[PDB]
Amino acid sequence: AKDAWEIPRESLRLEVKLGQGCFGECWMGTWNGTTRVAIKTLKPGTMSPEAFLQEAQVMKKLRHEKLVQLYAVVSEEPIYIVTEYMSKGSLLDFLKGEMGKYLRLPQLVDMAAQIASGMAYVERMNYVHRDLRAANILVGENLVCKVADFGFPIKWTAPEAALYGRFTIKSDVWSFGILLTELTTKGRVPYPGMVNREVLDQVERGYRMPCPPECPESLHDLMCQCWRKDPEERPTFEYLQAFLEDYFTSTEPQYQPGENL
Ligand SMILES: *[C@H](c1c(-c2ccc(Oc3ccccc3)cc2)c2c(N)ncnc2n1CCOC)[C@@H](C#N)C(=O)NC(C)C
């Protein structure tokens, strides 16, 4: 037999070309002719179904409101995989976007709360991401973020995981902590002035990103404890889901608005 995730090929319609790469093709499209959908294609001369449909299981296992819902699949090559179309694209581009201009701190932390969300659910289902960054975090109507790419970016990576490959969810927090600078300085490269070797050399030797211009020292504290040396005394994604979600009641009920944030 086959699983429920499967459907026919005539119902699908690809209607906009969203990307191009060494990986497959990002397309918008229509399923059943009256449902907006995001599609990614894979090649049958640069990969195999089993080899890349291992990323599908892990997707098909996980189903949460802040991870990009894998609606459906086409298993026999060619292999269209199908997904909720988040409209506003990646978060990095939405923040260097026109919008990211007027975007203020209440939405920069709320989105960041929405993702602390998603990374809690992974965290409870005992998975790691390996890669977490603004360049990965999706977004849709009314700023609805989601994380994605589940199953080199050394600027977002915990030292244990750059050097040894201790990719454990206290690497994905460090990243989240780097993610946390991006929202709060609009997609401006983590670690300004600096390049992948200078990073480590310094990172280790103690150095951590100073609080951004105009950014509350509490969030810098949240940042600076996602970047603690010993992985496991970083905070959990649930602790973080909470701290961010109740931030303006419980933490900063002292902030009036500013010149960027
Ligand atoms: C293309 C893209 C996607 C998108 C769709 C499916 C995947 O598949 C996948 C497989 C395994 C694990 C995680 C994810 C990835 C990305 C997408 C969606 N879903 N909705 C809207 N836009 C989307 N884009 C890009 C922005 O389009 C507005 C991306 C990929 N891969 C991509 O091209 N982004 C970067 C340039 C890499």
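Residue numbering for chain A follows Swiss-Prot; the residues present correspond to positions 256-406, 424-533, in that order.
A Cβ is built for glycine as well, from the same backbone N, Cα and C atoms used for every other residue.
According to Swiss-Prot, the protein has these features:
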type: ACT_SITE; residues: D386; note: active site, proton acceptor
type: MUTAGEN; residues: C498 to A; note: Significant reduction in S-nitrosylation
type: MUTAGEN; residues: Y527 to F; note: Constitutively active
If you draw a 10 Å sphere on the Cβ of the residue listed as 'active site, proton acceptor', how many other Cβ atoms land inside? 20
Nonlocal residues around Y527 (mutagenesis position), in sequence order (Cβ under 8 Å, 6 or more apart): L360, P488, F520
Round to the nearest Å and tell me the distance between the Cα atoms flanking the 17-residue gap, namely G406 and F424. 16
Distance, the residue listed as 'active site, proton acceptor' to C498 (mutagenesis position) (CA atoms, angstrom): 15
Report, as a single number, how many Cβ atoms besides its own are within 10 Å of the Cβ of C498 (mutagenesis position). 22
